[PDB]
Amino acid sequence: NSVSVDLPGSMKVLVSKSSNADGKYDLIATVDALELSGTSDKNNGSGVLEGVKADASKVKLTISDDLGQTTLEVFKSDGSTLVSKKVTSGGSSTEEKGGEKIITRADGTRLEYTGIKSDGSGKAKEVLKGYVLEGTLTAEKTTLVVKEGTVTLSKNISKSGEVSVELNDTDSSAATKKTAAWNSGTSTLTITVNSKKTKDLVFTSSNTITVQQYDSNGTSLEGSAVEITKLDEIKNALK
């Protein structure tokens, strides 16, 4: 048994009269025949409520602590890809549904964008043979990121589709700190550690990545260029 609380947008939340053994309160609300539940540290009707729609999308309602604003978010079934957000406060509401864009190349690899907004921002994924790179769209520039230890590899794709790659490492020790130089003519990132070249990463015209090590001198390539087949092999190369 609960108490009904008036929310922005003429919506209602039911908050239990008293708390459970943890001192938390149960929340129940009904949005578009879909009924949501949650628990909260407050007894006034604020907190987070969650539910699942008929199309498997994940719904999350956030009621602000002073009850002055509600945020209704719909995610894809992964529970992280934002499809829409409706914010209500001060008698008005703003409902925003992200744009989407999929570029499919001749080899079947893809660039996928979701959450596209008029400010030029979005979420991005590159779907490759064997792995996926994740990142963001910002000012129409795509940046896909792989992190390993203190190293961040960023694959950048311009609005026009020009690919460039950079590496940053926050490592304080130069026994171990990675730096890298991009050669746009060869589409090659050369990694250096402690004044020796260690690896060439080639971003090929086939939308693959190859890795080739340098010799003990740090001057000449040895062995063969090996094609990356999974995300962990990219991380291995950044170690």
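For chain A, we keep the numbers from Swiss-Prot: what you see runs 28-116, 118-125, 132-273, in order.
So how was this one determined? The header says X-ray crystallography, 1.9 Å.
Just so it is clear, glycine is given a Cβ too, placed from its N, Cα and C backbone atoms.
In three-state terms derived from DSSP, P35 (variant position) belongs to a helical segment. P35 to S appears in Swiss-Prot as a natural variant; the accompanying note says: In strain: CA7.
Looking at Swiss-Prot, the entry for natural variant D59 to H says: In strain: 42373NY3. Here the Cβ of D59 (variant position) has 9 other Cβ atoms within 10 Å, regardless of which shown protein chain they belong to.
Quoted from Swiss-Prot for the published natural variant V114 to A: In strain: PBre. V114 (variant position) is surrounded by 18 other CB atoms, counting those within 10 A of its CB over all protein chains shown. According to its DSSP assignment, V114 (variant position) is in a strand.
Secondary structure at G149 (variant position), taken from DSSP and collapsed to helix, strand or coil, is strand. Shown in sequence order, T108, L109, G132, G133, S155, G156, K157 are the residues of the chain, 6+ apart in sequence, with a C-beta less than 8 angstroms from the C-beta of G149 (variant position). Quoted from Swiss-Prot, the note attached to the natural variant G149 to E states: In strain: PBre and 42373NY3.
A Cα-Cα distance of 9 Å separates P35 (variant position) from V114 (variant position). For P35 (variant position), the count of additional Cβ atoms within 10 Å of its Cβ stands at 18 [all protein chains shown]. Following the DSSP three-state reduction, the secondary structure of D59 (variant position) is coil.
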